[PDB]
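Student: First the structure, then my questions, so here it is.
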Amino acid sequence: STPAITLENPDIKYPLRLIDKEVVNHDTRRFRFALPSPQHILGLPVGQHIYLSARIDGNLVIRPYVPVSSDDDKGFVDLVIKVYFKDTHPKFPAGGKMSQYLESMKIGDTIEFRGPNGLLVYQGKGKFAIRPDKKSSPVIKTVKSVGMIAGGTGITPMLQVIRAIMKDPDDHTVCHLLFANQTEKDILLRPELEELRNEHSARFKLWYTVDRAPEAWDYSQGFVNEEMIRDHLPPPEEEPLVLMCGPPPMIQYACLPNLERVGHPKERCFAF
Ligand SMILES: Cc1cc2nc3c(=O)[nH]c(=O)nc-3n(C[C@H](O)[C@H](O)[C@H](O)COP(=O)(O)OP(=O)(O)OC[C@H]3O[C@@H](n4cnc5c(N)ncnc54)[C@H](O)[C@@H]3O)c2cc1C
Ligand SMILES: NC(=O)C1=CN([C@@H]2O[C@H](COP(=O)(O)OP(=O)(O)OC[C@H]3O[C@@H](n4cnc5c(N)ncnc54)[C@H](O)[C@@H]3O)[C@@H](O)[C@H]2O)C=CC1
C-alpha cells in the first residue's frame, strides 16, 4: 500500500497546523506544519510548489512556497520563508503581507495549503518533465548535469531538487549551484549546503556570490555575471539544463544576458 495523500485535489484547501518554527537567519525561518495524520505524505512531485492562503486584514492573500521536504517525509511539510518586516526598509514601510502573517502565527494555528503546482517535475535520473506553459503538455528533457542559479529564497526549488538527486545513489546527475545573496549573513541554509558538499562533492558543486563581501571571503562578489556562469556551471557543450530562481531583476539582468554570452540556449534554461 502507498501512504495517504494530503493534497488529493488541487482545488481543495487543506488547513495544516504549525508545529515548529526554526530560525534560518535574521529574516528567514523554516516553518514545519503537521499533515492530517502522522502517516500522511504531502503528495508533491519534486519540482512542484504549493500555495498558502489566508484572510489578512479583510482581504484574501494567496502566495506560493516551495516545500523543501519530500514525499518520503511522513507526517509533516517544511517551508523555508523569508519574512519581509514592516518598519525596516524605507521603500516598504508595511513589509510583506503573507510573510508577516506567517511570522505571527502561534504553534497550533492553521493555514490553508493547496497544490501541487508548477511547470517542472523531476522524474529522477536526470529526467525533467517541463511544460512550456500552463496551457501545454510536459516535454521530457534528459540531462547529465544541471546548473542552478539561485538568489535569496530562490534556493528553495534548487534544494528540493538537490535533495531528491542526492538521496538516490543511482542518480548520477551532477548539480552545480551558484547561490547569490546580499551579504554573508544573508546566505540561507549554509550548513546544509556545505554538508551536502562534504558528502556529495562528486555530484554537487557549490559556489557563492554576495553583493557586498566581508574581508574574510573566498568566493565571488557582486551580481551573477558571465565569469561566474562560465566557471561555476557546466559548459554549454555538455548540454546541461540550467535552472534559475531569484528576484525578477536577477533573472532579467544577471542571468538571461550572461547565459546568452556563455552560450546556454533558451530551450535548455528554465526559470522557476
Ligand atoms: C512559485 C513561487 C514560489 C515561491 N516560493 C518561495 C519560498 O519557498 N520561500 C519564500 O520565502 N518565498 C517564496 N516565494 C515568494 C512568495 O510567494 C512571496 O512573494 C513572499 O513570501 C512575499 O510575500 P508577502 O505577501 O510577504 O509580501 P507582499 O506583501 O506581497 O510584498 C511585499 C514586497 O515588498 C518588498 N519588501 C517588503 N518589506 C521588505 C523588507 N523589509 N525588506 C525588503 N523588501 C521588502 C519585498 O520585495 C516583498 O516581496 C515564491 C514565489 C514564487 C513565484
Ligand atoms: N519561483 C519560485 O519557485 C521561487 C521564487 N522566489 C523568488 O526569489 C526572490 C527571492 O527574493 P529575496 O530573497 O528577497 O532576494 P534578495 O533581494 O535578497 O536578493 C537576492 C539576490 O538577488 C540578486 N539580485 C537582486 N536584485 C538584483 C538586481 N537589481 N540585479 C541583479 N541581481 C539582483 C542579487 O544577487 C541578490 O544578492 C523573490 O522574488 C521570490 O519571489 C523564491 C523562491 C522560489
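Quick check of the header: X-ray crystallography, 0.9 Å.
Every residue gets a Cβ built from N, Cα and C, even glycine.
Reproduced below are the annotations present in Swiss-Prot:
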type	residues	note
BINDING	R63, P64, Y65, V80, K82, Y84, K97, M98, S99, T156	FAD binding site
MUTAGEN	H49 to A	Similar properties to wild-type
MUTAGEN	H49 to E	Increase and decrease in Km values for Fe(II)-[cytochrome b5 and NADH respectively
MUTAGEN	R63 to A or Q	Increased Km values for NADH and increased dissociation constant for NAD(+)
MUTAGEN	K97 to R	Little effect on absorption or CD spectra
MUTAGEN	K97 to A	Little effect on absorption or CD spectra
MUTAGEN	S99 to T	Km values for NADH and Fe(II)-[cytochrome b5 similar to that of wild-type
Student: Taking the Cα atoms as reference points, how far is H49 (mutagenesis position) from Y65 (FAD binding site) in Å?
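Tutor: Here the two Cα atoms lie 6 Å apart.
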Student: If the FAD binders are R63, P64, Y65, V80, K82, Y84, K97, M98, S99, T156 per the record, what's the largest distance between their Cα atoms, in Å?
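Tutor: Result: 20 Å between the two most distant Cα atoms.
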Student: Measuring Cα to Cα, how far is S99 (mutagenesis position) from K82 (FAD binding site) in Å?
Tutor: 7
Student: Which one, from the recorded positions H49, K82, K97, has the smallest tally of other C-beta atoms lying within 10 Å of its C-beta?
Tutor: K97
Student: Expressed to the nearest Å, what is the distance separating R63 (mutagenesis position) and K97 (mutagenesis position) at their Cα atoms?
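Tutor: Here the two Cα atoms lie 10 Å apart.
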Student: Between the recorded positions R63, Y65, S99, where is the Cβ count within 10 Å the lowest?
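Tutor: So among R63, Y65, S99, the recorded positions given, the one with the fewest Cβ atoms within 10 Å is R63.
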Student: I need the CA-to-CA distance for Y65 (FAD binding site) versus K97 (mutagenesis position), whole Å please.
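Tutor: Each residue's Cα considered, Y65 (FAD binding site) and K97 (mutagenesis position) end up 14 Å apart.
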Student: Sorry to bug you, but what's the C-alpha spacing from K82 (FAD binding site) to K97 (mutagenesis position), rounded to the closest Å?
Tutor: 12
Student: When DSSP is mapped onto helix/strand/coil, what comes out for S99 (mutagenesis position)?
Tutor: helix
